[PDB]
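*Asks:* One structure coming up, written as structure tokens, with questions to follow.
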Amino acid sequence: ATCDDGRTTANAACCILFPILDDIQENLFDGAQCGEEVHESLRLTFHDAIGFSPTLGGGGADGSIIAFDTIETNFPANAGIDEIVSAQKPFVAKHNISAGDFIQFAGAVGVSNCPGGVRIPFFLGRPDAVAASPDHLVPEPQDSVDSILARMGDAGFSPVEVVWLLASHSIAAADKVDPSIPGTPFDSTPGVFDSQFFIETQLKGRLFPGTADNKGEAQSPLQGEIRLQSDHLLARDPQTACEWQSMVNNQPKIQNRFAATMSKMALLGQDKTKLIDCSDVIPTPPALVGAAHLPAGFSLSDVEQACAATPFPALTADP
Ligand code: HEM
Ligand SMILES: [Ca+2]
Ligand SMILES: [Ca+2]
Ligand SMILES: [Fe+3]
Ligand SMILES: [Fe+3]
Ligand SMILES: [Fe+3]
Ligand SMILES: [Fe+3]
Ligand SMILES: [Fe+3]
Ligand SMILES: [Zn+2]
Ligand SMILES: [Zn+2]
Ligand SMILES: [Zn+2]
Ligand SMILES: [Zn+2]
Ligand SMILES: [Zn+2]
């Protein structure tokens, strides 16, 4: 199909997304950057979608975190979410798509701005949310591996899928874990969708970048980085450690698995066969910049190897 402005897309219904794309690229993502609002919007996709439990209720990727913001943004696990919800809400009001669609669309557009990134499949047509998520459905950084895997499993994800989804922490920071150091990233390349997160979480912790007694925080290897206790544990636990290490210097796997598993997450509570595929509206991401490395001055001995079957790969350090 050819849209009114000459841009093309496979299914004509998708034409409505082009003005939305242009608006968010300039006015949400600061001119199509992989920056704060991309990171926040990607976190929002998860906090919206994971509110889904056969047992407990919630409609998944339904826009409930916007439509029922008064309730959901007060949940403890949604600390700091109010900011991106408030930023997104006027775009939803202005344009003519549902909040559930908007959240997933903004997340997919944002990830596409990040070097090394992917186009997450995107489907149009979610109806408006009809219930708020229950509380206590979003994993927290102080939670055990068993708890996290059980919650994610309840929503439909296997342990390897949890690892694949956590490639998101390659383009991510924390504002609330240690509020003395807001905006501290989880890897050294928060503007690049790469394997640095999986490398750097494997390093022996050295220091706290801010204060030393925050709930859900582990020692970081680097002053410029914060480490979650959940990521500390997932990198090392026998259930997940081999998958975690398998991501290191495996950009094609990170790409393929993140796109596929994000599509699954974006469709929680939804039925793809009732939606329209608008995947081709998402921009082409830039190629990876940089390559997998240890931080300058580090060596393999600084890696806490946790996969008995397979030694950690031989990376070189920054000069
Ligand atoms: C599996 C368990 C997970 C836990 C315990 C967890 C925990 C956290 C925490 C504590 C933060 C920092 C929030 C703050 O203090 O500002 C964060 C940020 C973030 N999370 Fe995760 N997360 C998990 C999974 C995911 C998944 C599946 C996604 C996929 C979309 C995701 C995407 C992000 C992003 C992109 C940010 C960065 C937000 C920003 O820069 O402000 N997380 N996560
Ligand atoms: Ca939801
Ligand atoms: Ca990164
Ligand atoms: Fe509201
Ligand atoms: Fe509407
Ligand atoms: Fe509506
Ligand atoms: Fe913030
Ligand atoms: Fe580096
Ligand atoms: Zn900005
Ligand atoms: Zn912000
Ligand atoms: Zn923001
Ligand atoms: Zn519009
Ligand atoms: Zn375990």
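Per Swiss-Prot, chain A residues shown: 31-349, in order.
Looks like X-ray crystallography, 1.1 Å, at least that's what the header says.
Just so it is clear, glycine is given a Cβ too, placed from its N, Cα and C backbone atoms.
Per Swiss-Prot, Mn(2+) binding site is recorded for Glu66, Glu70, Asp205. Summarising the annotation, Swiss-Prot assigns active site, proton acceptor to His77 and lists sequence analysis as the type of evidence. Taken from Swiss-Prot, the feature Ca(2+) 1 binding site applies to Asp78, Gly90, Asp92, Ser94. For the mutagenesis of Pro106 to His, Swiss-Prot gives this note: Minor effects on activity. The structure shown keeps the original residue. Listed in Swiss-Prot as a mutagenesis experiment, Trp194 to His or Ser is described as follows: Complete loss of activity toward veratryl alcohol and reactive black 5. No effect on manganese oxidation. Sequence annotations record features per position, and here Swiss-Prot assigns heme b binding site to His199, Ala203, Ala204, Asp205, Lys206, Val207. Among the mutagenesis results in Swiss-Prot, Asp205 to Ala has the note: Complete loss of oxidation activity toward manganese. The residue drawn here is the original one. In Swiss-Prot, a published mutagenesis experiment is listed as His262 to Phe, annotated Minor effects on activity.
Locate each feature and note its surroundings.
*Replies:* The DSSP secondary structure for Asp205 (mutagenesis position) is coil. Sequence-distant contacts of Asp205 (mutagenesis position), defined by Cβ-Cβ distance under 8 angstroms and a gap of at least six in the same chain, are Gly110, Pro212, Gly213.
The secondary structure of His77 (active site, proton acceptor), as reduced to three states from DSSP, is helical. With a 10 A radius on its CB, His77 (active site, proton acceptor) counts 23 other CB atoms from all the protein chains.
For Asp78 (Ca(2+) 1 binding site), other Cβ atoms within 10 Å of its Cβ number 34.
Mapped onto three states, the DSSP output places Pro106 (mutagenesis position) in helix. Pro106 (mutagenesis position) is surrounded by 10 other CB atoms, counting those within 10 A of its CB over all protein chains shown.
Mapped onto three states, the DSSP output places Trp194 (mutagenesis position) in helix. With a 10 A radius on its CB, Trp194 (mutagenesis position) counts 23 other CB atoms from all the protein chains.
Secondary structure at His199 (heme b binding site), as computed by DSSP, is helix. For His199 (heme b binding site), the same-chain residues lying six or more positions away in sequence with a CB closer than 8 A to its CB are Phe216, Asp217, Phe227, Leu258, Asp261.
Remark: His262 (mutagenesis position) has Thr231, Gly235, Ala248 as non-local neighbours, by Cβ distance under 8 Å and separation of at least 6 in sequence. In this structure, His262 (mutagenesis position) is part of a helix by DSSP.
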*Asks:* Could you tell me the C-alpha distance between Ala203 (heme b binding site) and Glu66 (Mn(2+) binding site) in angstrom, no decimals?
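*Replies:* Given the Cα positions, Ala203 (heme b binding site) is 8 Å from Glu66 (Mn(2+) binding site).
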*Asks:* For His77 (active site, proton acceptor), which of the listed recorded positions (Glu66, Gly90, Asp92, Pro106) have their CA atom within 10 A of its CA?
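*Replies:* Checking each Cα against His77 (active site, proton acceptor), the hits are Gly90.
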*Asks:* Other residues near the Mn(2+) site, CB within 8 A of the CB centroid of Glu66, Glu70, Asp205?
*Replies:* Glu67, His69, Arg73, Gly110, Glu113, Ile114, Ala203, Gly213
*Asks:* Mind checking which of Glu66, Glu70, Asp92 has the fewest other CB atoms within 10 A of its CB? They're the binding-site residues.
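*Replies:* Looking at the binding-site residues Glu66, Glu70, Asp92, the Cβ with the fewest others within 10 Å is that of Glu66.
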